[PDB]
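What follows is a set of notes on a single structure, which appears directly below.
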Amino acid sequence: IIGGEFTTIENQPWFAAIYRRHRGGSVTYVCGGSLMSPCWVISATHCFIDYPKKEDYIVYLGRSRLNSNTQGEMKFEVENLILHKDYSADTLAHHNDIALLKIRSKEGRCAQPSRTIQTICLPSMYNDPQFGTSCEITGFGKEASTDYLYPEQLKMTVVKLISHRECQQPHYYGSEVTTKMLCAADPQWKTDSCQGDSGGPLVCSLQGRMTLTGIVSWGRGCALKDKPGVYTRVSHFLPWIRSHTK
Amino acid sequence: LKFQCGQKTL
Ligand SMILES: NC(=[NH2+])c1cc2cc(-c3cccc(-c4ccccc4)c3O)[nH]c2cc1Cl
């Protein structure tokens, strides 16, 4: 996250950190995700596409730091890794960039609720907040587009949803943004999501609930003028989610 | 206790 503040998982208790193991001993961060129900975490397909071997990923819930432990955290294995059928990327956009990970602890259990582990709510069918709404994004992604390391402390920031008309302006993203995407930016192009925040949540309040409105997916640069962050429009994928989380 | 989606507790 560019700008923003440093926070603790109690402020985003549904945030999931996904890492990949390497033969050799290291573990590297891959993407963020969100807990939808006790056994399911949703993220973005592009985070797994190049290495879809589930046995090599680890998921942690209740984590405020990247490589050090947080007391209360839970470690999980990926029982099922579901990528979207129709996922495609072009020169910028990723279409149908959503993925599901069914998690299982080494003891055979799913997530358990605590002050650091909570689920986030799903929107109702094609129901979104109106443009203008301020939503928050959280993650361990880059703090500057030139950095080559991720922060150790979790960050959060607030961005506003913008209309498709504004985002599809030729000088923003044009037709690359579709109806299954949402754009969000900072009025002053000061704070934004960046590489590493990928797969994580865009949370807004809908009908009184903190709802997972988007998944961090793509953007040109990070915090660049007239280059909003583009998120997967979760409300348009509910049938697909249902199809696997029944 | 049990999950209540969208609720933070601080
Ligand atoms: N708000 C933005 N401007 C923005 C920037 C980036 C940048 C990325 C990104 C850049 C390089 C690699 C990956 C990546 C590739 C494979 C696995 C994981 C991440 C990214 O997600 N994702 C992004 C998502 C967003 Cl909204």
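Numbering of chain A is taken from Swiss-Prot, so the residues present carry the numbers 179-424, in order.
Any Cβ shown, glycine's included, is placed from N, Cα and C.
The following features are taken from Swiss-Prot:
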type     : residues        : note
ACT_SITE : A:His224        : active site, charge relay system
ACT_SITE : A:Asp275        : active site, charge relay system
ACT_SITE : A:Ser376        : active site, charge relay system
MUTAGEN  : A:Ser323 to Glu : Abolishes phosphorylation, proadhesive function and ability to induce chemotactic response; when associated with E-158
Contacting recorded positions, sequence order - A:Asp275, A:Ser323, A:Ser376 vs ligand 1, Cβ under 6 Å
A:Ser376
Just to verify: the residue among A:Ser323, A:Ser376 with the fewest other Cβ atoms within 10 Å, which of the recorded positions is it?
A:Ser323
When you tally the Cβ atoms that lie within 10 Å of each candidate's Cβ, which of the active-site residues (A:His224, A:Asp275) has the highest tally?
A:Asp275
Select the closest residue to A:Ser323 (mutagenesis position) from the following active-site residues, measuring between CA atoms: A:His224, A:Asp275, A:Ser376.
A:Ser376
For A:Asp275 (active site, charge relay system) and A:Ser376 (active site, charge relay system), the CA-to-CA distance in whole Å is 10
Between A:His224 (active site, charge relay system) and A:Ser376 (active site, charge relay system), how far is it from one CA atom to the other, in Å?
9
